[PDB]
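Okay, so here's the structure we're looking at.
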Amino acid sequence: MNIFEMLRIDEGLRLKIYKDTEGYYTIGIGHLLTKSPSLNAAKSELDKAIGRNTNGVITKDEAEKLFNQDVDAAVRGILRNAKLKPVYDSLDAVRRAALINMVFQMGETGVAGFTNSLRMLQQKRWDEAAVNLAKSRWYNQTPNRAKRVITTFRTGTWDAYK
Ligand SMILES: [Cl-]
Ligand SMILES: [Cl-]
């Protein structure tokens, strides 16, 4: 298991524009197009992202290309962020993937807001971080995914994904 396989499980793959759990236009492997209520605004973000006139449909190669870019971007946002970078550097390889997963889902700003959990993660207080992570809109809105990510931080193994 790795970050790509982990996010593919959590995000799924859809080749036509769809609404995510929050109701936002999305495509591929959780690639958010726009928070705007307009399907035309989504189609236009999609064409610009892909570089061709898509009419709301992309191929598997194209979905995987956006995915690679988004994972790369999530990693780069962690490393550029003063709050996230030291947590990431402190973590083993498996828990690093859990942090990337969170950033991919909710953005670097959203994750940097988990100040108390991040401190507990840095201190390697795994059971306590797991309890604090669960006290969140994140956990209450997407509990099955959040539980898999929290388990990964708690145990440092891929058991929630096998
Ligand atoms: Cl893009
Ligand atoms: Cl979920």
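Per the header: X-ray crystallography, 2.1 Å.
Backbone N, Cα and C atoms are what each Cβ position is placed from, and that goes for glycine too.
Reduced to three states, the DSSP call for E11 (mutagenesis position) is helix. Residues or ranges marked as active site, proton donor/acceptor in Swiss-Prot: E11 (among others).
The active site, proton donor/acceptor annotation in Swiss-Prot covers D20 (among others). For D20 (mutagenesis position), the count of additional Cβ atoms within 10 Å of its Cβ stands at 18 [all protein chains shown].
The feature substrate binding site is assigned by Swiss-Prot to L32, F104, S117, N132. When Cβ atoms from all protein chains are considered, those within 10 Å of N132 (mutagenesis position) total 19, not counting its own. Secondary structure from DSSP puts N132 (mutagenesis position) in a helix.
For the mutagenesis of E11 to N, Swiss-Prot gives this note: Loss of 84% of enzymatic activity. The structure shown keeps the original residue. Within 10 Å of the C-beta of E11 (mutagenesis position) we count 20 further C-beta atoms, all protein chains included.
The mutagenesis experiment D20 to A, N, S or T is recorded by Swiss-Prot, whose note states: Complete loss of enzymatic activity. DSSP gives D20 (mutagenesis position) a coil state; it is part of no helix or strand.
Here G30 (mutagenesis position) comes close to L7, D10, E11, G12, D20, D70, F104, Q105: these same-chain residues lie at least six apart in sequence, with C-beta atoms under 8 angstroms from its C-beta. Quoted from Swiss-Prot, the note on mutagenesis experiment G30 to F is: Almost complete loss of enzymatic activity. The enzyme is destabilized by 1.5 kcal/mol.
According to Swiss-Prot, the mutagenesis experiment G30 to A carries the following note: Almost complete loss of enzymatic activity. DSSP assigns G30 (mutagenesis position) to coil in the three-state reduction, outside any helix or strand.
Of all Cβ atoms in the protein chains displayed, 24 besides its own lie within 10 Å of the Cβ of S117 (mutagenesis position). According to DSSP, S117 (mutagenesis position) is assigned to a helical segment. Under the heading of mutagenesis, Swiss-Prot lists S117 to F and annotates it as follows: 10-fold decrease in enzymatic activity.
What Swiss-Prot notes for the published mutagenesis of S117 to V is this: 50-fold decrease in enzymatic activity.
For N132 to M or F, Swiss-Prot lists a mutagenesis experiment annotated as follows: 2-fold decrease in enzymatic activity.
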In the three-state scheme derived from DSSP, which category covers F104 (substrate binding site)?
helix
Within a 10 Å radius around the Cβ, which one of these binding-site residues has the most neighbouring Cβ atoms: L32, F104?
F104
Between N132 (mutagenesis position) and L32 (substrate binding site): CA-CA distance (Å):
27
Rounded to an integer, what is the Cα-Cα distance in Å between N132 (mutagenesis position) and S117 (mutagenesis position)?
6
